[PDB]
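Q: If you scroll down you'll find the structure; I have some questions about it.
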Amino acid sequence: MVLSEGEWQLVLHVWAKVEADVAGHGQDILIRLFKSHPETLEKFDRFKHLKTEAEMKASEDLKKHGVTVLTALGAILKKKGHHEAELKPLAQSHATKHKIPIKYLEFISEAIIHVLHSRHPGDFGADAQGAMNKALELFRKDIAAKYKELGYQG
Ligand code: HEM
């Protein structure tokens, strides 16, 4: 489903606030993912030793990864749907090396929404959350199509 410019602007105006401190947002989002759906942590050989939220919060390398994740996602969002070039390497690594099912991409989308909702009520009212959800649905739909092309049933 194609987003309107108005919807993209709601997405980008909350992303602008994420970008005040991407590192802290990335910690919150990865931690929320791992707490809400612990099976997702097991996909990270790099991080699955972390036992508690405290350990997660103290991990500089998890923080680093959260910045990488959110910056990659931000670049995708800023393309406003024209994200074919960005999705290719992402889909290929996530299909073939990391083996991340679409269901787990749903889980991180949920975590993103939850953190934005908590942190940014001024820029994440119902319409803005709907726009973000549409953007993440488009991301997951297009990633799923690439997964199929790449041979992964996701
Ligand atoms: C918004 C969705 C996501 C984005 C934008 C994202 C982005 C990235 C980026 C940019 C990398 C580093 C380059 C690469 O290997 O592609 C990465 C690595 C990785 N991703 Fe994701 N990712 C997302 C969701 C997920 C989810 C939900 C999982 C697991 C449940 C996952 C598992 C991994 C793993 C295991 C790595 C390798 C980490 C390491 O050992 O360095 N990703 N991701």
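According to its header, this structure was worked out by X-ray crystallography, 1.4 Å.
For all residues, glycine too, the Cβ spot is worked out from N, Cα and C.
Reproduced below are the annotations present in Swiss-Prot:
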type    : residues  : note
DOMAIN  : 2-148     : domain 'Globin'
BINDING : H65       : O2 binding site
BINDING : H65       : nitrite binding site
BINDING : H94       : heme b binding site
VARIANT : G122 to A : In metmyoglobin
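Describe the structural surroundings of these features, if you would.
A: According to its DSSP assignment, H65 (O2 binding site) is helical. A simple way to gauge crowding: the CB of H65 (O2 binding site) has 17 other CB atoms within 10 angstroms, across all the protein chains here.
In the shown protein chains, 23 other C-beta atoms lie within 10 A of the C-beta of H94 (heme b binding site).
In the three-state DSSP reading, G122 (variant position) counts as coil.
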Q: Inside 10 Å of the Cβ of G122 (variant position), count up the other Cβ atoms and send me the figure.
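A: Here the count is 10.
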Q: Under a three-state reduction of DSSP output, how is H94 (heme b binding site) classified: helix, strand, or coil?
A: helix
